[PDB]
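One structure below.
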Amino acid sequence: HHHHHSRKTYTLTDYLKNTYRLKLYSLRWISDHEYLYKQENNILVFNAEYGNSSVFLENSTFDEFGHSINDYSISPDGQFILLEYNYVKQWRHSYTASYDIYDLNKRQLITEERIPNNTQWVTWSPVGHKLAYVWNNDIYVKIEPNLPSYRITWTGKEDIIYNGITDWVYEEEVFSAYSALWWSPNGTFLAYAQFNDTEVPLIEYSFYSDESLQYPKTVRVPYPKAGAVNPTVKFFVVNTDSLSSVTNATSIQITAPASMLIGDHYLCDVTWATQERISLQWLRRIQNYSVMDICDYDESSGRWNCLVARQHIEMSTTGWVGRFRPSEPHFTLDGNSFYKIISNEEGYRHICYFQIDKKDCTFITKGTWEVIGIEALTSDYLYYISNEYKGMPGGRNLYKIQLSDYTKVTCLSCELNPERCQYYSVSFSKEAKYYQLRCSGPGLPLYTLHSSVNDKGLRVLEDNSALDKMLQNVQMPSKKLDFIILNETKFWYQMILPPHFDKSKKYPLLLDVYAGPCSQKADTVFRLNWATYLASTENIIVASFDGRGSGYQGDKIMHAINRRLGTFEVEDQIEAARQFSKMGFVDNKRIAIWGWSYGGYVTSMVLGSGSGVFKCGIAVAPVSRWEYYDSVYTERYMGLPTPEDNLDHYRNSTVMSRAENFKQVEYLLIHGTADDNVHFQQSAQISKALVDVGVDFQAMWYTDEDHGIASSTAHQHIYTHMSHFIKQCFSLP
Amino acid sequence: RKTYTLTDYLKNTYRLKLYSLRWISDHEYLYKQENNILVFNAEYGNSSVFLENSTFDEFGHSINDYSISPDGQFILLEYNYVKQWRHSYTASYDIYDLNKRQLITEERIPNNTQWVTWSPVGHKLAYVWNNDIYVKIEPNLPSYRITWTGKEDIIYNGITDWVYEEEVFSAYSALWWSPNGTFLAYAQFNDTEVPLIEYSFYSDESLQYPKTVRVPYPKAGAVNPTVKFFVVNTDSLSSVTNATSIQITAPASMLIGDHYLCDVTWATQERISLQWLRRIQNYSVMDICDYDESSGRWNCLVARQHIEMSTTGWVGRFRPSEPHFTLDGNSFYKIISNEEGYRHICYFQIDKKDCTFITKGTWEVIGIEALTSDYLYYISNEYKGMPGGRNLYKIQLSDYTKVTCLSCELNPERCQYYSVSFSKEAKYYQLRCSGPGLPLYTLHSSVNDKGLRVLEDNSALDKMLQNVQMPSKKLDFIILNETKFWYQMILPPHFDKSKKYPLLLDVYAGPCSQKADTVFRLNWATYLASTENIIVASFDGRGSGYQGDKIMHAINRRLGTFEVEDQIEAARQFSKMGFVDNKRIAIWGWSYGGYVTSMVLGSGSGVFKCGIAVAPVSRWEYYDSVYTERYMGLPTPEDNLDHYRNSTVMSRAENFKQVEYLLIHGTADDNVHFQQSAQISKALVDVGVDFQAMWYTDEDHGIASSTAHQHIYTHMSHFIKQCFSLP
Ligand SMILES: *[C@@H]1O[C@H](CO)[C@@H](O[C@@H]2O[C@H](CO)[C@@H](O)[C@H](O)[C@H]2NC(C)=O)[C@H](O)[C@H]1NC(C)=O
Ligand SMILES: Cn1c(=O)cc(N2CCC[C@@H](N)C2)n(Cc2ccccc2C#N)c1=O
Ligand SMILES: Cn1c(=O)cc(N2CCC[C@@H](N)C2)n(Cc2ccccc2C#N)c1=O
């Protein structure tokens, strides 16, 4: 006699075997009215207005191909499909692959002049079917799919010269992409960055590979640690229409402004404005100063000209520029002005409207909230995501502002489903006539289609009802999203609360931490994760706290840890736990902390703080000292580890110096051996320091795993392993 | 009423006193009385301060070690010691003139010297620096450069490369002076095509970017170093012309393929013996090479080659034994296995193939220790048929049936494990008894074999151990298939056989291993037995040594089979003993023992709850050629590839679901590469096995840093205690 009461919990196996699956609705806009979607491996084309679909491309087309196709890409004109196979992952975004081109009209594979194996990047022009690809660090262009390539660059050299692709740090920390190729709107010009790593030092580490490898391999990666010599960058633009088979291509260099060339600098943004106008943003190595160049194409010269009167300066007195880099501009059609997120006089990030020839911009939004991103720009409206609604920094809604009247702002997503939907992102059609809304929480994910004409809902794309159905009799956790006042400042936290939560009880608590610069761990997003299992099955509250340094709440909070990582952010996680225990439903004796990456650093710094608050903790791929980590991320917040700059705090903020204090806690330290991002080195130095003061701890290396510890088997193993560690620390049987 | 704690073991609360002497002549030896160096008269037992503590107060450096020249005119002082591999290191050197009481300051031994050796008589000095050999006739005079080919990681003159150091000579030096020092013989190793093991070295926290260590290291079936052998006449060295080094080429039977130089032994002033081993180590040849005056060359008569081979295994225990030549060098004695497969002393004439065995029986000679004109002195395990006992015997050369046990009856209850140190001409010997009681060091005179005196009786420790509840040791055998197999147990204090104790099986089980013996040890096992009331057992199964080839060769070509099964069976036999908790049996080992532990835990026997593998081999292709191939042959389709593939711990990953595993490894292990454990962990992850792990940053095979040593044992103790439900 169960009486249909929910007696199921969300278990670890549920998480690891993916029993309860979030359905997505992933589309690709090809026009201003149609999109593509995979139904049952068939590519269906969808008419956005009527909802009717036809099979665009059947799954039973490339079976004869003889290869497993990883992905595809259709040319803007709908005439060719790029088939991506032999995918081999490199870093977070980089990979190599083989490519074939299928003629969608002739219905045949192109067999002449095929894109080579081991291609590093491939991209169609934004219109028609021109191809640019990078192979062996050089850029090639095909005007037609079956025609010989034109080689654009002749200088590419493995690990040294990168043409059209980023090196390690630029991929990870600047562009969040491997691509460094930018086609102009109508595909006339192909702009590209060239990176130079000649004197960048190499991180070297063992890769053991399949057990059949007799001798381990040494992987060597140009990787600049804090203060080390950085890659240099050049920028070019080539006219693809004046290419020739008898003469080499002329790439016109756009040099960085003089303000940048006087020291180490970065290219931090490339954005085409018009057919013949490009904007470049450059960044000083000390990342409080950036210059946007705006460069026009001179017809008679065939060259590019950045008038110093169109240079725009963005700088910060309180910190670095932008959230992680200076924001991207959104140009009006004539390219004579643009909209950009910058922080205002109060430190809040808002949309500023700039004329191309004017220093002072006007802010079109304002308030004690922040604009997250500019999503679309038409001649009448600008569409943007912000956390204004209900003054919740961890919410996200789409708004549109009338360009001719800034007092006329409408929220497009706010009232659609207020209880289920408080975290939206958006996908606009080619000229913003339609948009897909994607709501991520706090309810189950919800994908809907809309016409921007009168903002009416067209249809529900995915409502996750099959999962809703599965979860009916599961004892699921809830989320509490709220704030505490500390030094008259709101600080947000979330708690994943076990089912049938009772404030009379004392629960064990796991502090799930990131706490890196511009991090946000308290939000309205619905997640099915390890925290879900721990609350649902193990009755642990999993809490996260956004303290000083956290993002989306202004620079006063964000810039608070400037030049000072390993301080207030660490301090606020500890204080959070004090506050959490003070709420009366937390077991003071069973409070734990864990994090990955920056969160691993904070976990390690907290556990070594001597606070006495935390019983135990798990650091996964943590930073241990800032000199070990990459220059662009680290120097953004820390400056240079030189005696003239910030070496003292580089030295004061290592986890190693806190080793003695680990005698008070139970510690699990986890690192993948092939971690190219935070090097295994970092945890190897933690372990050695812990051994040297005689502190016992738990450790787990993951052979050949990288920063993600993302292999199917390793993912399952680490979470199983951490689960045992937490259950044991909490005396859970 | 106190027990022997982990801290006791870790902090060496209870020391075993040694009596380390180094003989200086046929009746004098040096002893390091703490700060001082004393010369002791072996005759009278009296001492004078040979070298004071504050003599080198003004030195300004920390002296690692000293070394007196044979004639006693000069002392070599060693400092700036930097360990390399197990035997190899670098050091700075000064020579101190004992006749004058001052440091030599001209033509000094360079910094970063790889090896130094005095000639056997007088004060000539040979040394190796930047892989080349230099000789100093006088300590203050310019050194003569012998070799000009030395090159880091590539050409090694007078020093060994990684594999020869670890697996062949158990030493860094490859320099051999003739008895009166006229000739300097040396080997030359060439690692040109030997592939490099590469691993990360993290170093001090201040190192921004890790270093890649790269070491020429042949894994099983890879390209080996090649070896050449040379002899130089140090008496006719010129300061004008280059030294002429006369090559002795390996025999024709060795030059046919890959081979090793495995032994160098001078017979006389002008006769050197060389032993060479084929890469397939079941065939070796001794060369007897004579100096020719009219030639200036060395001649090795083919009719003087002595072959030593094996049909059931490899040659020697770990390598063919060394010959002990008579004074004229026309005959020699060496240990070889007889027709029953037992290792015994055979007497050879230089010019004939047949030798005569001078010892016989179902026990083995461990080593020849000295030969005089009238007696041959050897150590063996004949006494009471105990392969784990060790005694010194003398065989009357004029009559082989006249064998006297010199140590058997000295203190039969306290002392069953002897080693010995004879004086220059064997006039005296020091006996070292390692157990079963507290170690006892005694001086004797060989003319009448009487005891001169007790040197160190370890009474200071005895008085301390009075207060502690100390564990006992049982050494005994079980019968498996009509064969004795020996085991030892470290039993908790006040052992009650009506009580059930958790058991930990301490394993080595490598070929020629012996873990059951009469030696007194203060170790981790001592603490586990004394404080934790855990029985710690070791078992010598098939593959184990000192019991003949039938047992030792049992695992030939078949590593990870019979010696794995025998540890399992031993544990089954220990459970049938009635005082063992069959719910709490664990297994652990280091190196080969890590391999066997892992193999046992992945066997699916169900016998073991848990275990710890420290720096284990995981598959034989990852380990060095010399050791691995000795037993496994080559990992090729036409040799032993199939068993190489069959004998991995990775292939057993699925069975680790039944046990609790701790896998431990130093990241800078040049010997058993971290790779080996990294492959185990990956295989366990791939089948969804949860286990426990620990890397030791920058630690090598020994995991021997004071702090790492303490951390590993503390970590293992918590693991065993948790496995055993011990609070
Ligand atoms: C061995 O090493 C030490 C240190 O490198 C040498 O001593 C130094 O010699 C240099 C010569 O350039 C002087 O500048 C220093 O005054 C010396 N410093 C120390 C620490 O003593 C030494 O000379 C080297 N060679 C030998 C054979 O002694
Ligand atoms: C938890 N988390 C994340 O989820 C994502 C992060 N980032 C933020 C910066 C851009 C990328 N490198 C990803 N970071 C920043 C970071 C700090 C220190 C060491 C490693 C990383 C990384 N990847 C991060 O900490
Ligand atoms: C326990 N133990 C020892 O105590 C000594 C060992 N040896 C025996 C052979 C000569 C040296 N390499 C030392 N070996 C052999 C060995 C087998 C497999 C992997 C590593 C080693 C090592 N050092 C050994 O296992």
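Residue 1 is the first one shown; counting continues down the chain.
Method on record in the header is X-ray crystallography, 2.2 Å.
From the backbone N, Cα and C atoms, a Cβ is placed for every residue, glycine too.
The active site, charge relay system annotation in Swiss-Prot covers A:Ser597, A:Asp675, A:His707. Listed in Swiss-Prot as a mutagenesis experiment, A:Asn52 to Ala (Swiss-Prot position 85) is described as follows: Does not inhibit dipeptidyl peptidase activity, interaction with ADA and homodimer formation. Among the mutagenesis results in Swiss-Prot, A:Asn59 to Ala (Swiss-Prot position 92) has the note: Does not inhibit dipeptidyl peptidase activity, interaction with ADA and homodimer formation. The residue drawn here is the original one. Looking at Swiss-Prot, the entry for mutagenesis of A:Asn117 to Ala (Swiss-Prot position 150) says: Does not inhibit dipeptidyl peptidase activity, interaction with ADA and homodimer formation. While the structure shown retains the original residue, Swiss-Prot records the mutagenesis experiment A:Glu172 to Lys (Swiss-Prot position 205) with this note: Inhibits dipeptidyl peptidase activity. One mutagenesis experiment catalogued in Swiss-Prot, A:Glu173 to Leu (Swiss-Prot position 206), is accompanied by this note: Inhibits dipeptidyl peptidase activity. In Swiss-Prot, a mutagenesis experiment is listed as A:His717 to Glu (Swiss-Prot position 750), annotated with the note Inhibits strongly homodimerization, dipeptidyl peptidase activity, interaction with CARD11 and T-cell costimulation activity. Per Swiss-Prot, mutagenesis A:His717 to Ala (Swiss-Prot position 750) is noted as: Inhibits weakly homodimerization and dipeptidyl peptidase activity.
Structural mapping of features recorded in Swiss-Prot.
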residue	record	Cβ contacts under 8 Å, 6 or more apart
A:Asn52	mutagenesis position	A:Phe46
A:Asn59	mutagenesis position	A:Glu40, A:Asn41, A:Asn42
A:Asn117	mutagenesis position	A:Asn86, A:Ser98
A:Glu172	mutagenesis position	A:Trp91, A:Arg92, A:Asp630, A:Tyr633, A:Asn677
A:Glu173	mutagenesis position	A:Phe324, A:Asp630, A:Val632, A:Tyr633
A:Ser597	active site, charge relay system	A:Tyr514, A:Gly516, A:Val620, A:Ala621, A:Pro622, A:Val623, A:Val678, A:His707
A:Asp675	active site, charge relay system	A:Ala621, A:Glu705, A:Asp706, A:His707
A:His717	mutagenesis position	A:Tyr702
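Among the mutagenesis positions A:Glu172, A:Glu173, A:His717, the ones whose Cβ sits under 8 Å from a Cβ of chain B are, in sequence order, A:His717. When the recorded positions A:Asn59, A:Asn117, A:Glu172, A:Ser597, A:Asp675 are checked against ligand 2, A:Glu172, A:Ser597 have a Cβ within less than 6 Å of one of its atoms.
Summarising the environment of A:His707 (active site, charge relay system), the number of other Cβ atoms within 10 Å of its Cβ, over all protein chains shown, is 20.
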